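Take a look at the structure set out below.
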Amino acid sequence: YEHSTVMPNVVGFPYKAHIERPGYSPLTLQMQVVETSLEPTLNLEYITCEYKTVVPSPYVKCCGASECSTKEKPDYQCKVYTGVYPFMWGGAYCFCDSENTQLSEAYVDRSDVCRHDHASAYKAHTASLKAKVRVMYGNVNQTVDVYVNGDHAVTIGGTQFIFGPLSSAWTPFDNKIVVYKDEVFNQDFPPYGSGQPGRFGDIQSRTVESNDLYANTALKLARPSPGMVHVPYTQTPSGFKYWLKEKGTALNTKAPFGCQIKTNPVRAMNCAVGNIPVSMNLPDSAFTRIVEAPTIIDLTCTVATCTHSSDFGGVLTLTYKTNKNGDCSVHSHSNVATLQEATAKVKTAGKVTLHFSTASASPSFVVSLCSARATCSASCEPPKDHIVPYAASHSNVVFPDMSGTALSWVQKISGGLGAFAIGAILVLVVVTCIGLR
Amino acid sequence: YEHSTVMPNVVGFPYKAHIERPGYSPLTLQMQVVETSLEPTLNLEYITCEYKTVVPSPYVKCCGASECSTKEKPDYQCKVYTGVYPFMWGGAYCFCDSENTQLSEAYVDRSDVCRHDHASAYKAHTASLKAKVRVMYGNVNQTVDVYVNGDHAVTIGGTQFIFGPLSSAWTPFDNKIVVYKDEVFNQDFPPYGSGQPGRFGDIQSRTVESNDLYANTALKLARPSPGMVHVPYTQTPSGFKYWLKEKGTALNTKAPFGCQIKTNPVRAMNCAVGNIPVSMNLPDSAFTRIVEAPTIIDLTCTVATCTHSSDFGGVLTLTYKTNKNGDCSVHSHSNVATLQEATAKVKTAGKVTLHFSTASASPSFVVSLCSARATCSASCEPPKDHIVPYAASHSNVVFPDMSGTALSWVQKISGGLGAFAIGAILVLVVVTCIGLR
Amino acid sequence: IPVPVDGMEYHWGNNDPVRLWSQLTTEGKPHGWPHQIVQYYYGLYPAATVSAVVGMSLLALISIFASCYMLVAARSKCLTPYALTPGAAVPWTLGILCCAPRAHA
C-alpha cells in the first residue's frame, strides 16, 4: 500500500504518520531522524603547507669567474657576485685579494614534514544527503541508514521505505572551502599558480605527494657583507603560517541552522533545514482487520491541564465506550499539538490518558482514537523558565483556533459591530424604499 | 599589467590578442587552442555483462522422495517432480518402477569472463573543461596544459594566464550515459534492481568485482520428458547481447559541434562551442619602450586583392613613413578580418605586405601597425570551390559595412526617397502655412 | 552528403575520419548592379535575403506612396481656395511656385 508524507527535517522530532487504509483499522507509524550527514562532493584544488627555504652552501671560486648557473627549481634564485673577500676562520679564504666571485643560490621547497601539517583547499559544488532514521510501527523499534534522494529503498521488517529528495537544497558550504585540520573555512583561495607572498597559498602543491611546488615567495638575495661568508636573503615569511594567525572564524562556529561540522569525510551533520518527503509501501499483514479491531463510540476530550511548554506539557483524557479490550492507534490530525504516545491500550472502562505538547495558548485538534474522532480543545497556560536544555517538541504553531478565549472576544465585538452595521443598513434601505415608492 | 580578453573556443583558430600599454609599444600576443578535453564526473550505477546459466546436475533421489531445497542464488529456481523414470544409459536408473523425484535446480551468474566485456552504466552530471593552449608572444612559442575553469593560473616565461570559465555550459552528455568499450551511448538505463529480461540490464552487477548480481531473467524449468535425464529450462536470451545488436547510433557519430569522443577517461574533445575568457598579467619586461620602438607615420591601407575564402584570401599592403628599422606588432581591431602575421618587419622603405582572411564582401577593419592606425577597406570577391579540407580561419562575420557597394546603393536609393519625402513635407508645410496666416 | 558552412565528417570504412568544409561560393555577381548583387547574397542565407529585399521594396513603395499622397493633398488644399467662386490661377506665374500648375486654366 503506497503512502506519501513529509516529515520535518529536525533531529529528535517524534513525527507520527497516521495511515488510514480502507477496510483496516487506522495505523499510526512513529518515526524520527537521529542524524543527517550532508557530504558535499570535493575536488582537491591544491595543498598548501609551510615552505622551507633551502640555501646550499655558497660556492666561492676566488680569482676566477663563476657564472650564474640558472636552474628550474621552485622560485629558484641564482646571484653571482664579484670583488668579495671571504674570511674563513684562520685567515683569508685564498691567496687572491680581489676578483673573487660567490655563486649564491637559494630556492623554496615544501616543508620536510607537511604530510602531517598541510591545509587542503577543496572546491565543493554538489551536496549529497545521508540520514539515520528510526521507525517504530507495530513492534520493530528499528533504525536504518538511508540516502535521502528518492532512489535508495530501505526495507524495515516488511514495509519498504524510500525517502524522497529533500524539500530544499541549501548547503552551508560555499563554492570554495578550505579544510585545515578539523575546520572547514569558507575562504576564497587564490587560483592555483597565482598565490601572493605572505597571504594564503604562497606555496601551492597540486597534491600532497606530487611535486610541482609553485612557490611565489619573493625570495630575494643580497650581497654578502665584506669579510664573511653568509648568503643573505630577505624572504617574506611563511604565507601559510600567517594564514593560521589570521584565519578568522571557521565555519564550525557560524554554520546556519546549528549545522555541526565534521572534517575527515567533510560533511555537515544535523542540519535542521527543510522537510523530507517519504514514500512507504506496506504489506497487508502490517494492518489490522476492522472486525477484530476494537471499536469506539462516544468519544470526548477532557483536558486536565495544558501548559504549552517545549516538552510534553499537556495532558488530555479521552472518554469512550468500546466493545472489547486491546490496543490500537491514537493520533492528532492537526499539527497544533503533538502526542507522546502513538498506540494506546483500550480497556472496558472508557478512560485513556495521553500527553500532548503544544505551542498555542488555545489549541484545538481532532484526536483519532483507534477509529473514532473527537474535536478537542484546551485553555493552555504559558510556562515560566525562559530557558530549557532540550529542543522543541512541538511544531511552532501559535495562531490560536476559533472559539478560543482571545478570538472569542474578537468575535463578540465583531458580532456586535456587525449587528450595529446591519441595523444601520436595514433602516437606510427602508428609508430609501419609502422615499422611492 | 592586467588585460582581459575573450577567445573563440575553436581548435586551430589563430586568435591574436592586442594589448595597448600606454607608455610602451603595443604588443600582439597570438594564441590558439589545440585540444579541449571535456571530462565529466561519473558515478558507476552498476555493471552489466552477459550472464551465464549454471545448471547443476539433477539430483534424482529415486526410490524415495527428494524435497525442494531452496537457495538464495541470483534468480535461483529449484523444482521437484514425481513419477519420473530416468534411463541413464544401460537400463533403468533404479529398481523402482515409479515414485521417483528429480531435484532440478538452475540459477544465473555473471559470465566466466566479463572483466574484459562489461559495459558500464555511468551517470554523469557535471562537466570539467581541460584545454591545451599554445601561445607565442615575442619569442616563447610555448604550449601548456590548463584547466579552463578560472582557477588554473599557468605561467609562461613571466606572463601569467588564467582561462576563465567557459561562456557556455553545454555538455554533449545527458544525465545518464552508457560506456561499453569505446562508445558512450546516451541511453536511459533502468535503475539498479529494476531491470527486465531481454533488454538492457537483465543482469546488473553493482561493480565488476562486487558480488550482488540482481539477475532477473525469468528462468523457468520444465518437467523432463520421460526416458531421459536432461534438465529443461526456458530463459530469455542474454539481455546484454540484445543491447549489443540493437544499441543503435552511438554518441560518437551524433555528438553536436563535431565533438570527438574518447572512452577510457570518458571525455569529449575538440568541442567547438562558446568563448573562453582569458585574463593575463604581464611583467613590464615583456613590453617594449616607446622611445626604442620604431615610429610610424602616415599609415594607409591598399588592398591588392580580397577573396573572402576560408584561408587568408586577402592581401593588404600598408605604406608608411618610419624613422628606423625593426619589428613591431600588427593587429586588426575590428573582427571582420583576421591577420595571419602578428609582428611585421618595418623597413626604411614605406611598404609592408600583410595577409588577412575575412567573410564579408566589403569588410572594414582598422589595422594598427606598430603604433599608428589606418581605416581599411576592400571590395572582396567570393571564391569558387564549394568545398575545402581545412577549417575556416575567419570569424563568421558576413554583414557588410557602410560605404560598401551593397550598402552604398541602398544609401543612394534611401537618400533619394528621403529627399523626395522631405520635399513633399516642405511643400505641404508651405501649403498649410500660406493657408493659415 | 550535405556540407554546410559548419562542415561535415565522414568515416568511410576503417579509414580515419575526414572533415570537409564549404566556402561561401554563391552564384551571381559580386559588387555591381543591384539585380546581380541580390543574386550574390541569394545563396548566402536565401531566407534572410528574400525577407530583406521584400522589406526594403515595401518600405520604398510606402515612402513613394506617402510622397504622392502628400503631393495630391497639397494640391487639394492649395487649389480649393482659388477655385471656389472664381476661375483664376495667376496663369502659372503663381500657379507653379505654390502648388500644382495642373489646373485647367
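For chain A, we keep the numbers from Swiss-Prot: what you see runs 816-1252, in order.
Using the three backbone atoms N, Cα and C, a Cβ is placed for every residue, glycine included.
Feature annotations, courtesy of Swiss-Prot:
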type    : residues         : note
MUTAGEN : A:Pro901 to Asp  : Retention of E1 protein in endoplasmic reticulum
VARIANT : A:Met1043 to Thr : In strain: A7 and MTV
VARIANT : A:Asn1138 to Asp : In strain: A7, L10 and MTV
VARIANT : A:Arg1188 to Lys : In strain: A7 and MTV
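Annotated features, which come from Swiss-Prot, shown on the structure.
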residue   : record               : contacts (Cβ under 8 Å, 6+ apart)
A:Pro901  : mutagenesis position : A:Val875, A:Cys877, A:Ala907, A:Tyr908, A:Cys909, A:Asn915, A:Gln917, A:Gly1042, A:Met1043, A:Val1044
A:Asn1138 : variant position     : A:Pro1109, A:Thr1110
A:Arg1188 : variant position     : A:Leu1114, A:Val1181, A:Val1182
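In the three-state DSSP reading, A:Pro901 (mutagenesis position) counts as coil. A:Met1043 (variant position) is surrounded by 12 other CB atoms, counting those within 10 A of its CB over all protein chains shown.
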